[PDB]
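Chemist: Attaching a single structure in structure tokens format; questions to follow.
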Amino acid sequence: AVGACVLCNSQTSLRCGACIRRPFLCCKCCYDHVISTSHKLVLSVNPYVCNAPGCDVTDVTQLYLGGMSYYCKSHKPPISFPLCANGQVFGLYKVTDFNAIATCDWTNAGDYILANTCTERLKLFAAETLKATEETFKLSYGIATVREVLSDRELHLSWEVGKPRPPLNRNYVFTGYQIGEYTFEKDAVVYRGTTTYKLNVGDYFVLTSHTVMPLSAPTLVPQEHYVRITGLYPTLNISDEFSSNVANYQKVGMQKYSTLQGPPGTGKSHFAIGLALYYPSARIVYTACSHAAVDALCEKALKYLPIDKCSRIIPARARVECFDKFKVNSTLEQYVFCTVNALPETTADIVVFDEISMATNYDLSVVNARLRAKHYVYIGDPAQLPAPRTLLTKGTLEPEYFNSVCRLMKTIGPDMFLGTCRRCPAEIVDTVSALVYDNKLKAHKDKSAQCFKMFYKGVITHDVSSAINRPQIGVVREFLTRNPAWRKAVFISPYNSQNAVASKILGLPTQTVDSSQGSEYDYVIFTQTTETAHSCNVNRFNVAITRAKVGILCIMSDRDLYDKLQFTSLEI
Ligand SMILES: [Zn+2]
Ligand SMILES: [Zn+2]
Ligand SMILES: [Zn+2]
């Protein structure tokens, strides 16, 4: 009840009753808020409501102080002062951006731009408000009750009438009824249960609406620059393998936090694990939002770091299969690998946060609250994919607005840049270098002469809204017959429904662009499927074509991106 103002820290008994997070607002700032927004309910120990019996006046601008109580204009005593006067709301201890964050529905991109260009306390208010809004939106969706169980991987669902049906992709994880978390993929549907249970007919599934906790720590700690390496003890005998990053590892010890921009295959995991070999006494906590990103850091550590000093932290509510080679849940080991949402409350000499474009400001703040470190290293690439913003439907979110770290990398530049792509054939490196890296990404490999492009719009069908292009899959089928080496290719597309159709017709393993991020394959077959802003997104395009080590086949819909591909064009 007695707290600090979210805009100027000035201690106050006032909280806005109309804000979903009920932020503490000082006398001067609370006024500026209520007089310029639909928000008029003000809270204290006792709320600002007319005390006269059965009176429903709750608007602070229509209320007054009758000695030590509150009444409206109809019930106030003769000796009464308005609660709103002289730019203040009467309270104990006597913003255009705050108003927009407090009242927006988070469906426009301009809302996310503001949530990242505002002050640090407003980045936290925006992050809790958004996450709480995203949670109440899960309640709007309809329940799915099991109508029939066909086999061990297929079932038929009955949906709730009057309430919308949530998108059926791996992005939406339901909580089954607690018969474990489950996911669905498209009258025959495919059921993927985290726990193996003999699907009961009648058992219902409801979305994982979790409670949004308040944020205390900033998204980024205030930057500190040092004259020498602080609290970290380096080696002189540092393996030749990691010699390329020695100046960069030293920059890490001479700053509180550092940003590393690493385009695809430039050595991000190698840099992250090599930092442990450079400061061999340093206790390092490796974190990322996804289990896949944490597991990819575990695979690199398994090769260079002693296995007895590693531990993979697994939340007691084990969602998916992850890394099994380190001792599980030993928080005290020198090397701790854990997803952000499972981080224990501990300290470290270095905290490494990978896949930084997938972090939200909420995740950035949680890491600063659960981990107190001498150094923080943020690794990722603002030219790769961001975290999905389920509420955002109007506008495109630019990389400088993904999070605070991405904002820094796109404005003031990253502290460190890994400039040599060692994964991709030169045709792919030269294409993305020009597209998203301002020609600063260099190719280590030669041109493979296995990178093809085909301009073919096909026919766009839809499974609700997820798109399908059967003629583009028909072109791939015709190509596979003529190019049997491509039998081992991974099929990639911007749509789950396109992938479902290609899995049956081609038999190739499938991956969406978003689920392919961080992974690499010898051959990639990409079908653009549509000409939407989603399938044309340059960050998504960049991720899609940089998955390939040897060859890529792109069946394109957009002329712009087709013309930019520095690939050999094919006919049909
Ligand atoms: Zn204030
Ligand atoms: Zn408010
Ligand atoms: Zn009244």
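Here Swiss-Prot sets the residue numbers for chain A, with the shown residues being 5325-5418, 5427-5509, 5518-5526, 5531-5916 in order.
A Cβ is built for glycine as well, from the same backbone N, Cα and C atoms used for every other residue.
As annotated in Swiss-Prot:
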- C5329, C5332, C5350, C5353: Zn(2+) 11 binding site (BINDING)
- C5340, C5343, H5357, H5363: Zn(2+) 12 binding site (BINDING)
- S5360 to P: In strain: Omicron/BQ.1.1, Omicron/XBB.1.5, Omicron/EG.5.1 (VARIANT)
- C5374, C5379, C5396, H5399: Zn(2+) 13 binding site (BINDING)
- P5401 to L: In strain: Delta/B.1.617.2 (VARIANT)
- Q5412 to H: In strain: Iota/B.1.526 (VARIANT)
- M5557 to I: In strain: Omicron/BQ.1.1 (VARIANT)
- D5584 to Y: In strain: Epsilon/B.1.427/B.1.429 (VARIANT)
- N5592 to S: In strain: Omicron/BQ.1.1 (VARIANT)
- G5606, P5607, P5608, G5609, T5610, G5611, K5612, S5613: ribonucleoside 5'-triphosphate binding site (BINDING)
- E5665 to D: In strain: Gamma/P.1 (VARIANT)
- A5692 to V: In strain: Theta/P.3 (VARIANT)
- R5716 to C: In strain: Omicron/BA.2, Omicron/BA.2.12.1, Omicron/BA.2.75, Omicron/BA.4, Omicron/BA.5, Omicron/BQ.1.1, Omicron/XBB.1.5, Omicron/EG.5.1 (VARIANT)
- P5743 to S: In strain: Mu/B.1.621 (VARIANT)
- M5753 to I: In strain: Kappa/B.1.617.1 (VARIANT)
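Relative to the rest of the structure, where do these features sit?
Modeler: In sequence order, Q5335, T5336, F5348, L5349, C5350, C5353 are the residues near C5329 (Zn(2+) 11 binding site), counting only same-chain partners six or more apart with C-beta under 8 A.
The 10 Å shell around the Cβ of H5363 (Zn(2+) 12 binding site) contains 20 further Cβ atoms across the protein chains shown.
Proximity of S5360 (variant position) to non-local residues of its own chain (separation of 6 or more, Cβ distance below 8 Å) is seen for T5428, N5431, given in sequence order.
According to DSSP, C5379 (Zn(2+) 13 binding site) sits in a coil region rather than a helix or strand.
Within the same chain, the residues at least 6 positions away from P5401 (variant position) whose Cβ sits under 8 Å from its Cβ are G5390, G5391, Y5395, listed in sequence order.
Taking a C-beta cut-off of under 8 Å and a sequence gap of six or more, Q5412 (variant position) has these contacts in its own chain: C5351, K5352, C5354, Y5355, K5418.
Taking the Cβ of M5557 (variant position) as reference, residues of its chain lying under 8 Å away and at least six apart in sequence are, in sequence order, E5460.
Within its own chain, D5584 (variant position) has no residue 6 or more apart in sequence whose C-beta sits under 8 angstroms from its own. The DSSP secondary structure for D5584 (variant position) is helix.
In this structure, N5592 (variant position) is part of a helix by DSSP. For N5592 (variant position), applying a Cβ distance below 8 Å and a minimum sequence separation of six or more within one chain yields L5604, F5615, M5760.
Using a 10 Å Cβ-Cβ cutoff, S5613 (ribonucleoside 5'-triphosphate binding site) registers 20 neighbours. Look at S5613 (ribonucleoside 5'-triphosphate binding site): DSSP puts it in a helix.
Around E5665 (variant position), there are no C-beta neighbours below 8 angstroms that are at least 6 residues distant in the chain.
Sequence-distant contacts of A5692 (variant position), defined by Cβ-Cβ distance under 8 angstroms and a gap of at least six in the same chain, are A5626, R5627, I5628, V5629, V5680, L5715, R5716, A5717, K5718. In three-state terms derived from DSSP, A5692 (variant position) belongs to an extended strand segment.
DSSP assigns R5716 (variant position) to a strand segment in the three-state reduction.
In sequence order, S5701, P5726, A5727, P5730, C5750, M5753, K5754, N5883 are the residues near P5743 (variant position), counting only same-chain partners six or more apart with C-beta under 8 A.
Mapped onto three states, the DSSP output places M5753 (variant position) in helix.
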Chemist: How long is the line from the C-alpha of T5610 (ribonucleoside 5'-triphosphate binding site) to the C-alpha of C5396 (Zn(2+) 13 binding site), rounded to the nearest angstrom?
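Modeler: Computed Cα spacing between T5610 (ribonucleoside 5'-triphosphate binding site) and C5396 (Zn(2+) 13 binding site) is 66 Å.
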Chemist: Measure the gap for me: Cα of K5526 to Cα of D5531, whole Å, across the 4 residues nobody built.
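Modeler: Cα to Cα across the gap: 8 Å.
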Chemist: Mind running the recorded positions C5332, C5350, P5607, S5613, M5753 against ligand 3 and keeping the ones whose CB falls under 6 Å of it?
Modeler: none
Chemist: For the recorded positions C5329, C5332, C5350, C5353, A5692, which sit with their CB under 6 angstroms from an atom of ligand 1?
Modeler: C5329, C5332, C5350, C5353
Chemist: Can you name every residue in this chain, apart from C5329, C5332, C5350, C5353, with its Cβ inside 8 Å of the center of the Cβ atoms of the recorded Zn(2+) 11 site?
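Modeler: The surrounding set, listed in chain order, is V5330, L5331, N5333, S5334, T5336, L5349, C5351, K5352, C5354.
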